[PDB]
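The following block contains the structure, expressed as structure tokens.
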Amino acid sequence: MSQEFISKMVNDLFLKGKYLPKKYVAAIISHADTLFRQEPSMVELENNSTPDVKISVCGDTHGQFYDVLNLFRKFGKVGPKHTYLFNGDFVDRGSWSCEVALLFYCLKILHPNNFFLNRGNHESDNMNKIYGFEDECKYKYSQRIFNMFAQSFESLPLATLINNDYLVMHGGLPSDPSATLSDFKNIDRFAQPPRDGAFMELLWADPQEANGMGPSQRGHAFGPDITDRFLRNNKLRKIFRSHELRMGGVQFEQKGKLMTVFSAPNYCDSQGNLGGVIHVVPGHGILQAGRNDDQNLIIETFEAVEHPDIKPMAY
Amino acid sequence: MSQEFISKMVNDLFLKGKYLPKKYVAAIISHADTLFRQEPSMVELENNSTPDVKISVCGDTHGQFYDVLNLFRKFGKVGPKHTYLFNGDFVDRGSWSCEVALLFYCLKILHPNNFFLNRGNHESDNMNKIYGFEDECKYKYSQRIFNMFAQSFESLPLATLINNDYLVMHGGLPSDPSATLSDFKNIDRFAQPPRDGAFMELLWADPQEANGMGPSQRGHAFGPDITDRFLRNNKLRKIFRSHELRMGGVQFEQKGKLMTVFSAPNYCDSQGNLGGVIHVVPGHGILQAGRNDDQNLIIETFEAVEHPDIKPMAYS
Ligand SMILES: [Fe+3]
Ligand SMILES: [Fe+3]
Ligand SMILES: [Fe+3]
Ligand SMILES: [Fe+3]
Ligand code: NA
């Protein structure tokens, strides 16, 4: 694996609407799978000690390869100076789910210490059957290749902690006031998300602005009182999560205790929304009234880009 | 991965009729899969340069965990002084196919340079469906774990070459007089065995003592004239292969040009056969009239051992 390999794959193959030989796909899915399996259920990251490493957090990409690429061209390439985290939901809906999954896997292999993924609710069997990926995968490669992706999904961490300040999961928090970091750490993640419990809430829960807890519009809703309690109990600053569309790519929520970052711009070729990113860069933050109250954070946004004459879920 | 990890797995888990947590199985199958996938379709091994590394070749084990263990207790453990190669057909028929697959995978991870596998015809979807592994795997673990094993099978090399003298595949040779080592080397192996072709012949063909080629008792039969031609064309000494039972564990065949090693003793709790092994140890061979004519080879054999009150294919 080399940057050379990714460039040819991206430029020579995926941008000409060609697929990788099935032997490479398998090698990639398998090497990525092995890497993530060595990782704890909650990855712990820091750049306090390494001043000039920028950590970026991105949200849903839902197989929008062309925006992912743009995201990379605008915000910079993954490297020793530049870690990234994708907070799940990178497959389904978009019609280049395989191409995103594969870049991410390659990147994981090439920069195992500068590239990170949380599982999102769509990196699951139930979701892929319904929402696109399975069909796209079977069409482009095979049932066996799909199974390989599906297995790899069980290996993805459920949450990632940054600078002991920010906790990041695709969905939200459990409403259990007992819940702690070590609870998330010890989760038996190599399986499908369960019906109830913190495993599913990490992947399914949405915040609300009302206090308390309740059923969501679609797991559960959790109010700013639940977030606050969790943050102070666990010596954190904020929650970052994704799982919901935000017209402005990232949204400052729950009186600052929470941010949603969503990185699938003009979602479903329809929403005309921005995608977002959250640089954690300690002490070089850029404050804005109503968007960022933290001196370690830069919030940027990005617009959708053109993509080939293909529908969403074209498979 | 450590020898510690294998010993607990073997002794504390598999010998008490318990299974590994599904998370370990997946990790193991996946780390082994990755390792083999880095390997060429024909692996090339040598101990000429490293005098005191013994290379052992074994044949079919068909999920007979207890004899595999014994094999290791008799012949010695895999290590920097002691490479091993299993020549396929380690799953199916025997009722501890998962346990053998898993030791082999662990061993591959622990000694990636001292442990080697050729794919055998049973390390395929068609065979596992019919012959036991799929049922055993689904019963003990899950469909997903079975698929993981199945995928890993596509990564296993099709042949292995030793000291540029001995060529080792599970089944046999193609009858194509063009066939060369580089032909085997360049095979797109990550797939199921095809209907015709050198891919399938490496895994399915049987030798015969009559000259020429023909349909086998079950791919094709290949005579001593085909072997000889292949050996001299390719600057080799012998073929080693497995895929057939031999009452004496290893058999010297085709006027010395070929040997069958088979390492599943008392096959199907029925045959009362010996299992075999072929040490290649350059210049410390032990010659026997009618068994070994090569000063680089030691042929040993081993007897079957007791195993728990379980039938063969107790899950099919
Ligand atoms: Fe989503
Ligand atoms: Fe989601
Ligand atoms: Fe066999
Ligand atoms: Fe066989
Ligand atoms: Na792997």
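Throughout, chain B uses Swiss-Prot numbering, with the displayed residues spanning 190-407, 410-507 in order.
Heads up, the Cβ atoms here are built off N, Cα and C, so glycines get one too.
So Swiss-Prot lists these for the protein:
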type	residues	note
ACT_SITE	B:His311	active site, proton donor/acceptor
BINDING	B:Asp249, B:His251, B:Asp278	Mn(2+) 1 binding site
BINDING	B:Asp278, B:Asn310, B:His359, B:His434	Mn(2+) 2 binding site
MUTAGEN	B:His311 to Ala	Loss of phosphatase activity
Reduce the DSSP letter at B:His434 (Mn(2+) 2 binding site) to three states and note it down.
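B:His434 (Mn(2+) 2 binding site) sits in coil per DSSP, no helix or strand.
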Identify all same-chain residues not among B:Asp249, B:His251, B:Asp278 whose C-beta atom falls within 8 angstroms of the centroid of the Mn(2+) 1 site's C-beta atoms; report them in sequence order.
B:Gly248, B:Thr250, B:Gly252, B:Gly277, B:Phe279, B:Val280, B:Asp281, B:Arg282, B:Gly283, B:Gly309, B:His311, B:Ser433, B:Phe453, B:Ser454, B:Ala455
For B:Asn310 (Mn(2+) 2 binding site), which of the three DSSP-derived states applies: helix, strand, or coil?
coil
How big is the Cα-to-Cα gap, in Å, between B:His434 (Mn(2+) 2 binding site) and B:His251 (Mn(2+) 1 binding site)?
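Distance (Cα to Cα, whole Å): 10 Å.
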Does DSSP give B:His251 (Mn(2+) 1 binding site) helix, strand or coil?
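Coil, per DSSP.
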Quick one, can you pull the C-alpha distance from B:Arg407 to B:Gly410 in angstrom, nearest whole number? The 2 residues in between aren't in the model.
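Each end of the gap has a Cα atom, and these are 7 Å apart.
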What subset of the recorded positions B:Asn310, B:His311, B:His359 lies within 10 angstroms of B:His251 (Mn(2+) 1 binding site), using C-alpha positions?
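So far as Cα distances go, the recorded positions lying within 10 Å of B:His251 (Mn(2+) 1 binding site) are B:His311.
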Please report the number of other Cβ atoms within 10 Å of the Cβ of B:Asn310 (Mn(2+) 2 binding site).
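B:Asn310 (Mn(2+) 2 binding site): 22 neighbouring Cβ atoms within 10 Å.
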Could you check which of the binding-site residues B:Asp249, B:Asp278, B:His359 is the closest Cα neighbour of B:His311 (mutagenesis position)?
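Smallest Cα separation from B:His311 (mutagenesis position) among B:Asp249, B:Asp278, B:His359: B:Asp278.
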For B:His311 (mutagenesis position), what is the tally of other C-beta atoms lying within 10 angstroms of its C-beta?
26
What binding-site residues among B:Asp249, B:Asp278, B:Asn310, B:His359 have a C-beta sitting less than 6 Å from any atom of ligand 3?
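What lies within reach of ligand 3, judged by Cβ under 6 Å, is B:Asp249, B:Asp278.
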Might you list, by sequence position, any residue in that chain lying six or more from B:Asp278 (Mn(2+) 1 binding site) with a Cβ less than 8 Å away from its Cβ?
B:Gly248, B:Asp249, B:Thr250, B:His251, B:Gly309, B:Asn310, B:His311, B:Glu312, B:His359, B:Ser433, B:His434, B:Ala455
Within 10 Å of its Cβ, which one of these binding-site residues (B:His251, B:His434) has the largest number of other Cβ atoms?
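Per the Cβ count within 10 Å, the most buried is B:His251.
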